[PDB]
Amino acid sequence: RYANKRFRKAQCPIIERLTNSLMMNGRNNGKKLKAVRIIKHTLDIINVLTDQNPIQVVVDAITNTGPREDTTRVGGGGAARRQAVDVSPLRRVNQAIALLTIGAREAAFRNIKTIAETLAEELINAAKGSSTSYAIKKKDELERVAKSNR
Amino acid sequence: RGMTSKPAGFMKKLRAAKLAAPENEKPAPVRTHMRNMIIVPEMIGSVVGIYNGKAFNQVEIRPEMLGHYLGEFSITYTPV
Amino acid sequence: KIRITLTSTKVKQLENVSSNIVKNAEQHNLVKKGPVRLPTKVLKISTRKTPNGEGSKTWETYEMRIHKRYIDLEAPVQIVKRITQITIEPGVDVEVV
Amino acid sequence: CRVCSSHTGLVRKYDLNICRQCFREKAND
Amino acid sequence: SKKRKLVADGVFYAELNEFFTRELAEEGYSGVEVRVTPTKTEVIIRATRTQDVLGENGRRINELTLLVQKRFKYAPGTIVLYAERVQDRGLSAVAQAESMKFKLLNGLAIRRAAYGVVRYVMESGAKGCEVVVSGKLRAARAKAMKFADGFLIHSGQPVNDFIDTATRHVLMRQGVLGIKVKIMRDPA
Amino acid sequence: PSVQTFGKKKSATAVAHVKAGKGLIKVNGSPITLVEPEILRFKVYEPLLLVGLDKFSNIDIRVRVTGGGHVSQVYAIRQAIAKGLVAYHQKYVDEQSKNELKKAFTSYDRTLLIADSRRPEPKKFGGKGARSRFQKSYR
RNA sequence: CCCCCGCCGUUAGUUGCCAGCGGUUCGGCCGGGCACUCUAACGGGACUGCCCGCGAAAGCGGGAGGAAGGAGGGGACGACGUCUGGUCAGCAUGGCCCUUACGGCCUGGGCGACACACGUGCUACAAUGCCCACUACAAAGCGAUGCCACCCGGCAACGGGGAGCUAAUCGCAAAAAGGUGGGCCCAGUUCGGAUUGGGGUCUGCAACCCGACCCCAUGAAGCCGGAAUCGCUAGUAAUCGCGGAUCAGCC
């Protein structure tokens, strides 16, 4: 596709690769620093509001957000039917992370000088401890679309 | 708006305008590309046509008008 | 304190040239500083190929690395004699303080 | 410039060449 | 040279070359190297017929060299005038080109003139050679002519070809026709 | 004794001087944290931690850094500490530089040992950025 | 095969730094020292060479080391030809045409007009933000009437005075994004700066037509854009500031 999967250096605070990916999703204009800060501050936000350790909260969020099945269009003899299909494990992560950041940006709450609260709140809302929020919606909606046209 | 201590005015029209001064004035116009020039009193009463770039517009210059540029009198852009 | 600047396109043309000057002056002055290298700077110039004239439209990119060599000679005397007639290689442009 | 007299754009230093063109031309051979 | 008069110093060289090409044509100009220090420039014109340049007992070399001084005053500084013979004019692309350019002026069959030149060049030394004629062949519709022998291949590719190149023009009643001569020699 | 390592990245040079000690870092006089304040990025002393029992609590570093930017410096210093660590002992510096800190078949683990050759990049013509190409429109 | 950029080493040290010591008008200024950066010349390094997997082979995938890879990144090298491609307005040149003028000088105007249409862009609609303050990292360039240190008068543009530089040794220069602290509190707003009124600086003979800059007031549309459509595969896109050519000044 775009290119071969490049391996990402694990996170400085918690040496989790998945985290860095998330951070990359947040960052824009290569402002890697602001991006890391927002995620870290959110993690701190996750600590206070929620007793649980942030790393666990985030991972659980991504799980709720990953779509198992997605619908892809295809041209049949008549009309382009939307064929439902599985999603690559690689694909699911990129979608989940992307959707979180997008929904997070979606939130009204403008907290912290930046975005940092929206990420914090979004992740918790995602958790399935709380499996709500805009991110999960998209995920649920896609799956629903699939198997509709089973 | 003060450009500098000495008001600039290109010599093409100045030298030309002033010569007209001793005879009197010059009937008919003058025509100069030098919209850049500021107008001085000797200019007054005269009718200098300025260059739109398209054409030269007759501009009678009166006293209230002196400090100005002359170009200010000939508009480059037309709604047409 | 005669500072000598030797510049050239070819690294060898200087090594030869500047080296000669070292040996000669050894005869009538102090003992030279020894050919000091002075790093080579490369210049990239993007310009009109010709000077104002034909083909202003033209361009082109050039890179010309130029080499330097000082070898200073303090306490001068009949250094000048041994130096003046003695030079060799073209391809070298030497200027002295 | 000096040689060709193309005014359009001669480098001062050479102050020669038709312009860049002759500069490049002379340089070329 | 000097920042101030590198250009000035340069203009003179063109000035010198200007006269030499005009005069020395019969001699067979190949190249005019110009080396310089202060008021003493080298200028060593290379020629096929050194005789034509020198003159008898060196009479012409005197006039030309003197002419040079008029153009090169003390400020330009007196200049010398060395002349070296071109070993085998047949090797000089410039000459080979000029050679063909002349015949064309005569109105010789261009294609043949080309063959001959490649042959001469090919004939004495030269690992490879190629000649190109512009258009308006025989005052005809513009065309192009070729001809080549030996490996110009392994040349053209920049890697140390040592291919002499030369172009010669040809004014004609019909029009100008450029000539290109490529000669391949042992590479580096 | 002291150990040395240079380290340059983008355009930056960092002199890294390791000395057995507390583990503090004096960069350009300020404390490592001081020169670096609020930079999540500053994982210059990553090569130290990688040694095993993190070298730090058994090392000390005086560093001079000039040229480029704080990010570039972070990389240069990171390389410095990576290289010096090797000189002190071949063993410690492992796979990126020597053994585990040292080298790999293909992908770079950290590959602290290498000097990132990446430089800004000249702007090619016909393109705005160098790489970035202008987009097309229906026009 | 050649050039520029990536890593390492030798040679060379008036570039460089207490790296390391003594002094200081504590400016690397002084002695001293080539280590380092660097300067420029040469040498090393990458070849699917090594390890696992498939293959008949070429090679494809993966992994280690490594600054770097499987053409590491950018040039020179844009083939024979195509488009009756583009330019007689850069210059050159055949033919045709004008010669009190289809030439030449000048002043002024025009190339800057507008009911409208399109292309390329800038700024923006904001809180991952705007403003004020404090504080930190860059590269490549340019400088003789030219860059302008520092001091003074001015809110300021800028003016007066004046040191050094002839430019790795002085100046442009402040780097901006960034980090720290404060303000704003979701509003067409401490968003956004169009537009317009006034005052004024500067270049230049001269800024009406028709310059840029400063300060006060004004404070528009714009709350993320229909159909349709463009760029870019990594230090790339995105984002931030810095220099240059042209050049009195400057759109």
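Numbering, chain E: per Swiss-Prot, residues 6-193 in sequence.
Positions of Cβ are set from backbone N, Cα and C atoms, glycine also.
What Swiss-Prot records for E:21-92 is domain 'KH type-2'.
In Swiss-Prot, the entry for mutagenesis E:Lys108 to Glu states: Impaired ability to rescue stalled ribosomes. The structure shown retains the original residue. When other Cβ atoms within 10 Å of the Cβ of E:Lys108 (mutagenesis position) are tallied across all protein chains shown, the result is 19.
Residue counts for the domain 'KH type-2' (E:21-92) under DSSP, split into helix (H, G, I), strand (E, B) and coil, are 30 helix, 16 strand, 26 coil. In the three-state DSSP reading, E:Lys108 (mutagenesis position) counts as helix.
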